[PDB]
Amino acid sequence: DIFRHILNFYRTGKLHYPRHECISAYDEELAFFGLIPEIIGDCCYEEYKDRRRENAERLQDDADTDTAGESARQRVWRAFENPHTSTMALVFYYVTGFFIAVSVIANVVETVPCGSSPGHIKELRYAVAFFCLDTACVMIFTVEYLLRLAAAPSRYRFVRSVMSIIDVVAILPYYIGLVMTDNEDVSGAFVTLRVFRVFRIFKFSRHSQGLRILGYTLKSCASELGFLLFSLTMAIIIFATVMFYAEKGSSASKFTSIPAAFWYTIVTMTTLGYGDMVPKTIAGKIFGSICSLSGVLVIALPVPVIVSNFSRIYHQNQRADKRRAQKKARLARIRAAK
Amino acid sequence: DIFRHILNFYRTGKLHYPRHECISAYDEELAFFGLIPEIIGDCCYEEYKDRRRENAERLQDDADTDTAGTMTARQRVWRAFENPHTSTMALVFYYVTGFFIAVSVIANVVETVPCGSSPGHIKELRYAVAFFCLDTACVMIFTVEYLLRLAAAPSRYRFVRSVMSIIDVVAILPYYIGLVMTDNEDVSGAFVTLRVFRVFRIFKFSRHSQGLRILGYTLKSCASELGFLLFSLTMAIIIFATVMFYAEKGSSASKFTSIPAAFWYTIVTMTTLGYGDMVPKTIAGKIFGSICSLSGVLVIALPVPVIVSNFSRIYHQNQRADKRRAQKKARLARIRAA
Amino acid sequence: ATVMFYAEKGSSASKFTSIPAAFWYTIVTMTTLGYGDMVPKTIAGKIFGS
Amino acid sequence: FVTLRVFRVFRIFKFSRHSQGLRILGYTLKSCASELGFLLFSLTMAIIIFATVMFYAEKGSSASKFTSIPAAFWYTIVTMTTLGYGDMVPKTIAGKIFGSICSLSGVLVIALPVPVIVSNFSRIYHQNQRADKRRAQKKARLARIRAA
Amino acid sequence: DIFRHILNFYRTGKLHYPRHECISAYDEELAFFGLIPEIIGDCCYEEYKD
């Protein structure tokens, strides 16, 4: 059947690719017959290249099936980074997740009125022991990183990873607070450091598969996110300027300056509508409605490609385990079926 | 045609499956030639695999023949009213109990308006407790069906294990618990809680609906997606609430008392609801509220298309199944007609 | 609406006078409209509103 | 003078040179003129109908803000877009029912042409990317066919 | 090409419908050859009807 295509090619000087003969059957024939794969039509060339690519993404994951087969601090590192190895890795995974959960819930509770300054002014409870808990969690986290400091086959390669930078930036706040307390006490960046303290949630990227795939999707669609941001800035600037210039004349209009118009426009384009700032002139109302419509449009512009990329990556990642299992079953079955 | 692929297999160590021809003839040829089916390439292998599970999916329900022609036993009339179209008694029972459920729910909703069950007259003569009687008039009837369901239950254990049965139990129980409590004198508190389940009584409508069962099926299938939705939503709530609260602790009349208030603000902002009860005041607060709104749009819209697609495909496959069952019955009728 | 009324009928001057008011609030919430006329004030109210 | 100052932000569209998304959006808006016109027509029809129903059901109240039909236009356009500022709100039972149905109908009307616009933009972007990628791949094909 | 499908049908007792031969070419052949259009497979019957 492919020889017929070669005959047609020699007849006309241009070759075409059968659609129902696939590529791993076409490639073998074109290699055996010695044909040139860069003269196969124009439209057929493109569709053949696309199909070659489509069948090409599955030649490396099956190659990556073996993963790591090396054993020893390397062996314990392999058991650690992949929890589904032994009881030890499961124990550390579970306990680390539990302690991250207790740290974040403690940070949440830190300002609960029963657990904070209010609720007791007439007589005095405000247990400061929260502090100690934080300390414990922090050092435990550092112990984690300490093994990551040693078990990593390459120090620089591990540090370059985003997981390492997240871990270290969540480690810093406790030590920075200790250093600040060591040298007197000044108001200011202490609340800011407490703000950075919340970033400890991100360790669940290890205790999940959805967080890392979501990060993958966001990193892949960076151009579309930038287009979102640019178009949104254009729209907010235009609509805020128009509404300010059509509403600055009023009794006590909340549109004091352009940034107030930014606030109103960004709460409108997102269809939020707090009601703090509303127009009072006809031009104000009409441009507010147009702004809401344009905000719906702008926000809905890139979400289809975002959700499509997320879905595609999720299908491939979730089916990785499935076709791995069925290849394993086929491999077990084949050598006894001959 | 298939002999060509067979000869291609005997040419090398690999075989390929064309995408157009049906799988049935191909597996028939594989069986007749004595060829193993786990040797048909790798890409073509998985393509054949998905085609074969697709064609087995349309074949598993093809055996819907046991539902053919109060004639055999008690279980026979049980199955007769299980399908509310077999007999006149089944349909009348189904629709009449649907009307009873509807009137029960109407009584439940109307028992609080200040014209029929609350004093709209401080000194005049209505607050009829007849709803109770009506309620009892419903409750007894309700219990009836459950006993009827247990009158001819083919498997008591499996039927009790069913979600439909436990829904029925949770629907009928609260009145029994309330009357037992009244038999053991009246205490304020959980009485409103027992009254709440009077609207969980609604799920009896799942019999009188096809969409509800499909929604339950797709929610059961998409448990992982819902769990990831919950996890990512909680993470976003915590992060944005902490950032908002720590940036709004001090103001003239700040409503951000503590972290739970920031949870309320973050969940009314990400859902694009925007009640306006608590609003940001500082520039950092406004910026972080805006980014919270956009991120909430993203997070909410991440799993919703997945849920929607799963529901749509389940509905479509159900419709395809019933339509092809009807068409195969018609095919049998016309093949016996000539 | 029933859940929010039974979790919010106890308040100082709660606008949830009767179940139809809870219908109004619920239908302005499920549509993500949020006029702000009626808002919960108890923890159960807030969680069930979300 | 303020009107002349306004166009200082219409000056922004000079960024269309420094952007590919803006040109694609312009192309798809030009292609989908009929869809946008039907959007406008159906939206105006819904505005008129729901505003009339709301206003005629809310003329008389203690402190009703529905002074006239344009106020009902404002309410209908803040309700259909699921914005809900809260400046003017229904008070009567018929008013609440019609506000609810207005909100649902506005969701429907807004979501009718938006997927069409989105699909047209996506297909235009995809065909542009396919065109430039295949131009690059045919240049590479020429380079390798001259290499041997 | 459709005669080959008829041959396979007589070989096995069950007929299948080619996917690239369309229907207004399949219908004429099945009418000229007098085949029964209600024995053409099970999955193939459904896809042919669609």
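Residue numbering in chain A adheres to Swiss-Prot, whereby the residues present occupy positions 90-160, 167-219, 224-437 in order.
Heads up, header says this was done by electron microscopy, 4.2 Å.
Note that Cβ sites are derived from N, Cα and C of the backbone, with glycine treated the same way.
Database features, via Swiss-Prot:
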type	residues	note
BINDING	A:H105, A:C111, A:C132, A:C133	Zn(2+) binding site
MUTAGEN	A:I312 to A	Increases peak current amplitude and causes a positive shift in the voltage-dependence of activation
MUTAGEN	A:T316 to A	Increases peak current amplitude and causes a positive shift in the voltage-dependence of activation
MUTAGEN	A:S319 to A	May impair protein folding
MUTAGEN	A:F329 to A	Loss of channel activity
BINDING	A:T370, A:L371, A:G372, A:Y373	K(+) binding site
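Structure with Swiss-Prot features highlighted.
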{"residue": "A:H105", "record": "Zn(2+) binding site", "contacts (Cβ under 8 Å, 6+ apart)": "A:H94, A:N97, A:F98, A:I129, A:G130, A:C133"}
{"residue": "A:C111", "record": "Zn(2+) binding site", "contacts (Cβ under 8 Å, 6+ apart)": "A:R140, A:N144"}
{"residue": "A:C132", "record": "Zn(2+) binding site", "contacts (Cβ under 8 Å, 6+ apart)": "none"}
{"residue": "A:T316", "record": "mutagenesis position", "contacts (Cβ under 8 Å, 6+ apart)": "A:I405, A:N408, A:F409, A:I412"}
{"residue": "A:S319", "record": "mutagenesis position", "contacts (Cβ under 8 Å, 6+ apart)": "A:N408, A:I412"}
{"residue": "A:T370", "record": "K(+) binding site", "contacts (Cβ under 8 Å, 6+ apart)": "A:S391, A:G394, A:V395"}
{"residue": "A:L371", "record": "K(+) binding site", "contacts (Cβ under 8 Å, 6+ apart)": "none"}
{"residue": "A:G372", "record": "K(+) binding site", "contacts (Cβ under 8 Å, 6+ apart)": "A:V366"}
{"residue": "A:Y373", "record": "K(+) binding site", "contacts (Cβ under 8 Å, 6+ apart)": "A:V366"}
Euclidean distance between Cα atoms of A:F329 (mutagenesis position) and A:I312 (mutagenesis position), Å: 25
Distant-in-sequence Cβ neighbours of A:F329 (mutagenesis position), under 8 Å, six or more positions away: none
Three-state secondary structure, which DSSP defines for A:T316 (mutagenesis position): helix
Listed recorded positions (A:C133, A:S319, A:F329) that sit near chain D [CB under 8 A]: A:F329
Interface-adjacent recorded positions, chosen from A:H105, A:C111, A:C132, A:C133, A:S319, A:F329 when a CB lies under 8 A of chain C: none
Proximal to chain B - recorded positions among A:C132, A:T316, A:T370, A:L371, A:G372, CB under 8 Å: A:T370, A:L371, A:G372
